[PDB]
Amino acid sequence: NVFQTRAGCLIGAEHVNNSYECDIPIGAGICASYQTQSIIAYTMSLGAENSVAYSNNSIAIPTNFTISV
Amino acid sequence: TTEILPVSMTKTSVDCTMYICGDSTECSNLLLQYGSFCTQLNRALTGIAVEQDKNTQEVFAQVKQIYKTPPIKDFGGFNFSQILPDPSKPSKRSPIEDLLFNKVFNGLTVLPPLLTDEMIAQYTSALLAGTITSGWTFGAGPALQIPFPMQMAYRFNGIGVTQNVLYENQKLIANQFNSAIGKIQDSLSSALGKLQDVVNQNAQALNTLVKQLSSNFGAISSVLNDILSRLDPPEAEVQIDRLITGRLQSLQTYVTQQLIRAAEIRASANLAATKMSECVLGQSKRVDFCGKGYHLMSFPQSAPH
Amino acid sequence: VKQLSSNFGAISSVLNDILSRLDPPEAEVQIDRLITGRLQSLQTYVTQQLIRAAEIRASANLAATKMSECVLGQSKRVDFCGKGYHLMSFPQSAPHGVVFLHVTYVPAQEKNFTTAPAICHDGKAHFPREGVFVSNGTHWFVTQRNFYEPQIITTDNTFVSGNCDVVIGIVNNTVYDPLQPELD
Ligand SMILES: *[C@@H]1O[C@H](CO)[C@@H](O[C@@H]2O[C@H](CO)[C@@H](O)[C@H](O)[C@H]2NC(C)=O)[C@H](O)[C@H]1NC(C)=O
Ligand SMILES: *[C@@H]1O[C@H](CO)[C@@H](O[C@@H]2O[C@H](CO)[C@@H](O)[C@H](O)[C@H]2NC(C)=O)[C@H](O)[C@H]1NC(C)=O
Ligand SMILES: *[C@@H]1O[C@H](CO)[C@@H](O[C@@H]2O[C@H](CO)[C@@H](O)[C@H](O)[C@H]2NC(C)=O)[C@H](O)[C@H]1NC(C)=O
Ligand SMILES: *[C@@H]1O[C@H](CO)[C@@H](O[C@@H]2O[C@H](CO)[C@@H](O)[C@H](O)[C@H]2NC(C)=O)[C@H](O)[C@H]1NC(C)=O
Ligand SMILES: *[C@@H]1O[C@H](CO)[C@@H](O[C@@H]2O[C@H](CO)[C@@H](O)[C@H](O)[C@H]2NC(C)=O)[C@H](O)[C@H]1NC(C)=O
Ligand SMILES: *[C@@H]1O[C@H](CO)[C@@H](O)[C@H](O)[C@H]1NC(C)=O
């Protein structure tokens, strides 16, 4: 219902706990979006996480390619 | 060496009516006779407050994944501990990102930026873990790991030295690098004038805007509750218009100089976005574009703006 | 256009009706407020056109530089001509602009291998001429760095510099010389 951000007071949007890509910027890290059917407000996500299998004698070499336009 | 660049400035909004009249229906009705000047001023300020977030998005969101560095960190003798994130610190910043964050009413509001400082420090740590661990491969596709000294040997090839010159001088090259990263920390801990100047200019302009709410411009006072108390309505119109004209002039001067200052911040952020592409996700051959000498590699660090 | 219908504190917005109602002695009063307001309108329009033309000029200079460096050549600047290793670009015209079609190469389907900086053979350190030493688990090859294409390590794709006691990570393997089985 009523949710307090750092951008101000927001009425009419539910505060979910998951993080999506930003859809409508609210500010100070919060975005809003029409999901499912209702309007939700969330902290944006920067992207998916990734650890690289770094070691001191390992290398990754590609075996194919794509042409991109 | 270091290079400092401004990417953003502060997003401000004004409310024309509350600045010129200050919640008084007499002034507000006279103001309607001036047309739509105060919808234009707001359109201009909104257009420059949206591009401040566009400026940051194009310098820092240059990754798809958020890369993390390995727990056991053996990079051939090279030591990146003063530029890698520190969990016991505020906002999970690096040690050198902290020294940088420590060195630098009436219709007026300040809007917050869309990306917090935590998010931008996250972006720079993903760039920095991508380059320590994959070289320049993650800026062209999927990140492919390579040992750090073999990456250093490829970069030596890129400036026209052979690889045995790196492999036979590994410990000396690593000691020189560590000792030279140790001096950035002293020289800063003991220089951010380009970032300080854009803060100062904006504050000096916002203060001049408010200090104009106390000039007569050729009227009996500067207060509307004083012209509405010792003048009858036919005589207070002539005195209110003299204030309206002056305050409109001052607000529009403020809005022109902000357009001219934002067009300059925009070019700086456009250069920072090109340096992030060409010095951090690549090795540049352009002379004096990524330092002075022969470019080997570059590391980003976030600063206040 | 729409600011032509404000009074700016006069009796009428239409000067034909300003000259119809208040005349010369008083038109020097009512016509002057219209002149003052309309002049300011026009000046705001011209200043904001000058600031916007300077932004269009920066864009057109960048598009000229991309036409020279992406269509009339092959660029090495990362991200200047699309994401990936630039191969070529084609221009297309648009209503007030230009569309560049960037063709790039994107590597795919990477595999894991074991690496070494140098090979040790006969008390000598061998380095690849252009590539990397890789192991499939049991055998050592040289390959080019962007496409997997393994070859035998010979004295024609390596060079020698020093002993195998100074470089950190040498492995022991054999460097095949073609000439010897040639002349027996
Ligand atoms: C990388 O360099 C840092 C120095 O900035 C080393 O960390 C410090 O080393 C001194 C000397 O032993 C200690 O007194 C500090 O407590 C260390 N930690 C700090 C200052 O946070 C670090 O050990 C080096 N890394 C390696 C692998 O040698
Ligand atoms: C190269 O080997 C590493 C390490 O063996 C692989 O890293 C794996 O990554 C996954 C992530 O989904 C982890 O869950 C595994 O624990 C890691 N180790 C494994 C599978 O042994 C990496 O995927 C390999 N790279 C390629 C291209 O096959
Ligand atoms: C690594 O590659 C080598 C050479 O490509 C493999 O050795 C050959 O494997 C084939 C399998 O059919 C045999 O017929 C050959 O006799 C082998 N020796 C040669 C060509 O000299 C080896 O099996 C590969 N190792 C792994 C773990 O895949
Ligand atoms: C690369 O890292 C590996 C593992 O971290 C190193 O292997 C270690 O080598 C030391 C001395 O050579 C041994 O005392 C350790 O027991 C080894 N670790 C394991 C898990 O076996 C290796 O030396 C490093 N350097 C290279 C490969 O050049
Ligand atoms: C690689 O082979 C060399 C010999 O060609 C080995 O060198 C010997 O190393 C032992 C132990 O360090 C010494 O006692 C011998 O005197 C060395 N002999 C020579 C001719 O140098 C070396 O140990 C081997 N290393 C590996 C990893 O296989
Ligand atoms: C969101 O997650 C936090 C976890 O700390 C929890 O306390 C909170 O109740 C959650 N809110 C909703 C709406 O699920």
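Chain C residue numbers are taken from Swiss-Prot; in order, the displayed residues are 963-1146.
The backbone N, Cα and C atoms fix where each Cβ goes, and this holds for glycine too.
Swiss-Prot lists C:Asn969 to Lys among its natural variants, and the accompanying note reads: In strain: Omicron/BA.1, Omicron/BA.2, Omicron/BA.2.12.1, Omicron/BA.2.75, Omicron/BA.4, Omicron/BA.5, Omicron/BQ.1.1, Omicron/XBB.1.5, Omicron/EG.5.1. Cβ neighbours of C:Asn969 (variant position) (same chain, under 8 Å, six or more residues apart in sequence): C:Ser975, C:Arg995, C:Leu996.
Listed in Swiss-Prot is the natural variant C:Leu981 to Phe, annotated as follows: In strain: Omicron/BA.1. Taking the Cβ of C:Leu981 (variant position) as centre and 10 Å as the limit, one finds 14 other Cβ atoms among all the protein chains shown.
Proximity of C:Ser982 (variant position) to non-local residues of its own chain (separation of 6 or more, Cβ distance below 8 Å) is seen for C:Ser974, given in sequence order. According to Swiss-Prot, the natural variant C:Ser982 to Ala carries the annotation: In strain: Alpha/B.1.1.7.
In the three-state DSSP assignment, the secondary structure recorded for C:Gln1071 (variant position) is strand. For C:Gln1071 (variant position), the count of additional Cβ atoms within 10 Å of its Cβ stands at 12 [all protein chains shown]. For the naturally occurring variant C:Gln1071 to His, Swiss-Prot gives the following note: In strain: Kappa/B.1.617.1.
Quoted from Swiss-Prot, the note on natural variant C:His1101 to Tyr is: In strain: Theta/P.3. All protein chains considered, the CB of C:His1101 (variant position) has 11 other CB atoms within 10 Å.
Swiss-Prot lists C:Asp1118 to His among its natural variants, and the accompanying note reads: In strain: Alpha/B.1.1.7. Counted within 10 Å of its Cβ, the other Cβ atoms near C:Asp1118 (variant position) come to 14, all protein chains included.
Cα spacing between C:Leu981 (variant position) and C:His1101 (variant position): 100 Å, rounded to the nearest whole number. Using a CB-CB cutoff of under 8 Å against chain B, the variant positions that qualify from C:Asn969, C:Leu981, C:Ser982, C:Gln1071, C:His1101, C:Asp1118 are C:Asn969. With an 8 Å limit on C-beta distances, the variant positions from C:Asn969, C:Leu981, C:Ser982, C:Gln1071, C:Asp1118 that reach chain A are C:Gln1071.
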